[PDB]
Amino acid sequence: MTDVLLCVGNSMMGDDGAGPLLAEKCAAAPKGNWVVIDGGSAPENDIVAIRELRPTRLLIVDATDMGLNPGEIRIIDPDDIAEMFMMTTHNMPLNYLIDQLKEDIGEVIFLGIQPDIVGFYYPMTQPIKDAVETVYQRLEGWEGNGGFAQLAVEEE
């Protein structure tokens, strides 16, 4: 029926602007019929907007500290977002937002990107720009997870 893309981040808080740069690119040139939405570093406001659409699926995108190399990309899941977002020692455990939507949306998905620079009045660094570009290009053939690896403490 409907499939939404919830960008999250702040465009001048460093690499944190991951969602905002993706949202700009998708707004300029759509992909995969995603109903792009930009939470604008206050994504809880947009839960109501998402709920009006009762989406079949949702994908959410922001930077996430993963202890990886800058600009590395991973799929994440609400069971693990709860720890991995506060790996920053301060970010809200964004699974709280997913829990307001996963109860009615058919699938809720997250993609994180390893930052290197975070703080107000900083641009995004080149490797995270390249990561956001890679996600943006994937979105027209992403299918379900874009073939991106799933963050799992990189062990088995």
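Quick check of the header: solution NMR.
Just so you know, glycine gets a Cβ as well, placed from its N, Cα and C.
The following features are taken from Swiss-Prot:
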- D16, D62, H90: Ni(2+) binding site (BINDING)
- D16 to N: No protease activity (MUTAGEN)
- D62 to N or M: No protease activity (MUTAGEN)
- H90 to Q: A little protease activity remaining (MUTAGEN)
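Annotated Ni(2+) site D16, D62, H90; additional same-chain residues within 8 Å of its Cβ mean position, judged by their own Cβ, are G9, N10, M13, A63, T64, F85, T88, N91, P115, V118. Neighbour counts were taken as the number of other C-beta atoms within 10 angstroms of each residue's C-beta; across the mutagenesis positions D16, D62, the minimum falls on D16.
Taking CA atoms as the reference points, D62 (mutagenesis position) and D16 (mutagenesis position) are 7 Å apart. Under the DSSP three-state reduction, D62 (mutagenesis position) is assigned to coil, being neither helix nor strand. Looking at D16 (mutagenesis position) and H90 (mutagenesis position), their Cα atoms lie 13 Å from each other. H90 (mutagenesis position) counts 8 other C-beta atoms within 10 Å of its own C-beta, drawing on all protein chains shown.
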